[PDB]
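Asks: My questions will all concern the structure given below.
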Amino acid sequence: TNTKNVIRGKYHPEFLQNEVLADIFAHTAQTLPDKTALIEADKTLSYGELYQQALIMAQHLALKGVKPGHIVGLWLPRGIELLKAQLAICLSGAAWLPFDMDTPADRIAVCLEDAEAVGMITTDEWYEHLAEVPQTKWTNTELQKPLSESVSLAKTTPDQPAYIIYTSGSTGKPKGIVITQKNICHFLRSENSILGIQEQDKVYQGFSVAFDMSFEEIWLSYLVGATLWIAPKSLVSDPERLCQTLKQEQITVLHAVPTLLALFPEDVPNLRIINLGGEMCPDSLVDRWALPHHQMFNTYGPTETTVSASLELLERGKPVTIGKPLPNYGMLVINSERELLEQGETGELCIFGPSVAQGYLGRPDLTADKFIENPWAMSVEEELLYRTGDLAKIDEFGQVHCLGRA
Ligand SMILES: NCCC[C@H](N)C(=O)O
């Protein structure tokens, strides 16, 4: 028996479906074809047209030899073409390796080499900056040429990678984090069952594809058919102008970090959902923003367990914590020798559930050191603990408390 020292999210086995990312998008495109998916300044793209164009690109990728399981790099400016190329890689059954706008070419080369990628997509302009990159470089423009014959795309499977994250800005040994199709489809359903992004929402898209939170901006939206407002690079660094733009554009969903939100001059009343990740929200910020017409959330979780692992509804005057695990996620605490600690003792925080990553690409050493068997799995989806390296304790209310690094 005995709970108290193992904390589980809500039980929702229906969030585990026999699906891949392409399935989620194709469903949305087929049921809402004329609905606007992407808007970039003045340009609008519907889900139907987005799906058709991404499909042309995926067929070109298949002609050039990319198959489910392959890894394709992605390096384009913020905007519609970037998301289209992401989706193109996805529809081909491959997984994409996203690169931030400011990734130096030599880092790109190092990461493509480490991932054993089959190539990457970039723009015409940026192709030149890639002389040092040995790997095959395809341009979006080239991949959107009219097709001669229909190129039948083979489907990937849940066990295959959906995307590989090389931590953006790392200068040390490349560490590729392999997120599977299963991981990310589960996450999308699990977190949205609480966030509740809906088709009629218009969601700000201000994150670089190299960051976890871009998924909450992008794929949560794809999940229900919401509209994305893609931020230009110029706006990303102007908080007062952003605060104004969100008003004028009637944005209903903001995913952001707390330091950005604190720099907003005034309230943005029309904001239905505010999802703060990356840092624990300060209390002054909650006091200012946890207003009645705002659903304000604080999400926590390492990249190694797909985007987020816990979430909390934050409330004026209630101390900010990391909240409860997302549905089907679980957290427990261990000691130096990988032993389950009693409730209240301080140890390393570990995460389990269907969204634990596959591991670190090509590094069985580190992977086995950080992804350990879960002696206490009450189910096959719980057999793998990820060791965050954070110290934590479970308090007398069944709540997890971070206490820094180990
Ligand atoms: N939903 C955001 C959680 C924190 C994020 N995975 C990060 O690594 O910053």
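Heads up, chain A uses Swiss-Prot numbers, so what you see runs 6-411.
We read in the header that X-ray crystallography, 2.3 Å was used to get this structure.
Here the Cβ of each residue, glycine as well, is placed from N, Cα and C on the backbone.
What Swiss-Prot says about the mutagenesis result for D217 to A is this: Loss of amino acid adenylation activity. The L-ornithine binding site annotation in Swiss-Prot covers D217, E221, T304, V312, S313 and is backed by experimental evidence. Listed in Swiss-Prot is the mutagenesis experiment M218 to A, annotated as follows: Minimal impact on catalytic efficiency for L-Orn adenylation but 10-fold increase in catalytic efficiency for L-lys adenylation. For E221 to A, Swiss-Prot lists a mutagenesis experiment annotated as follows: Loss of amino acid adenylation activity. Taken from Swiss-Prot, the feature D-ornithine binding site applies to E221, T304, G306, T308, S313, supported by experimental evidence. According to Swiss-Prot, the mutagenesis experiment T304 to A carries the following note: High decrease in substrate affinity. Among the mutagenesis entries in Swiss-Prot is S313 to A, noted as: High decrease in substrate affinity.
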Asks: In this structure, which of the recorded positions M218, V312 has the fewest other Cβ atoms within 10 Å of its Cβ?
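Replies: Counting other Cβ atoms within 10 Å of each of the recorded positions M218, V312, the minimum falls on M218.
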Asks: Can you tell which of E221, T304, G306, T308 has the least company, meaning the fewest other C-beta atoms within 10 angstroms of its C-beta, among these recorded positions?
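Replies: So among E221, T304, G306, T308, the recorded positions given, the one with the fewest Cβ atoms within 10 Å is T308.
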Asks: Compute the centroid of the Cβ atoms of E221, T304, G306, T308, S313, then list the same-chain residues not in that set whose Cβ lies within 8 Å of it, in sequence order, for the D-ornithine site.
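Replies: Not counting the recorded site residues, we get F192, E196, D217, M218, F220, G282, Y305, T311, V312, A314.
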Asks: If I take the alpha carbons of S313 (mutagenesis position) and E221 (mutagenesis position), what is the distance between them in whole Å?
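Replies: Spelling it out, the Cα of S313 (mutagenesis position) and the Cα of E221 (mutagenesis position) are 9 Å apart.
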Asks: Could you measure between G306 (D-ornithine binding site) and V312 (L-ornithine binding site) for me? Cα positions, answer in whole angstrom.
Replies: 6
Asks: Max Cα distance spanning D217, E221, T304, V312, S313 (L-ornithine binders), Å?
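Replies: Farthest Cα pair among residues binding L-ornithine: 11 Å.
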Asks: How far is it from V312 (L-ornithine binding site) to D217 (mutagenesis position), counting Cα to Cα, in Å?
Replies: 5
Asks: Widest Cα span across the D-ornithine binders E221, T304, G306, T308, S313, in Å?
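Replies: 13 Å is the greatest Cα spacing among the residues binding D-ornithine.
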Asks: How big is the gap, in Å, between the Cα of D217 (mutagenesis position) and that of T304 (mutagenesis position), rounded to a whole number?
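Replies: Cα-Cα, rounded: 11 Å.
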Asks: Cα-Cα separation of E221 (mutagenesis position) and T304 (mutagenesis position), in Å?
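Replies: Just about 10 Å between their Cα atoms.
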Asks: Determine, to the nearest whole angstrom, how far the Cα atom of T304 (mutagenesis position) is from the Cα atom of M218 (mutagenesis position).
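Replies: So the Cα of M218 (mutagenesis position) lies 10 Å away from that of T304 (mutagenesis position).
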Asks: Looking only at Cβ atoms, how many others are within 10 Å of the one on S313 (mutagenesis position)?
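Replies: Result for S313 (mutagenesis position): 29 other Cβ atoms within 10 Å.
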Asks: Roughly how many Å lie between the Cα atoms of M218 (mutagenesis position) and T308 (D-ornithine binding site), rounded to a whole value?
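Replies: About 10 Å separate the Cα atoms of these two residues.
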Asks: Which are the residues of the chain, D217, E221, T304, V312, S313 excluded, whose CB is within 8 A of where the CB atoms of the L-ornithine site average out, their centroid?
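Replies: Other same-chain residues with Cβ inside the cutoff are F192, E196, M218, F220, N280, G282, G306, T311.
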Asks: Can you see whether DSSP assigns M218 (mutagenesis position) to helix, strand or coil?
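Replies: Its secondary structure by DSSP: helix.
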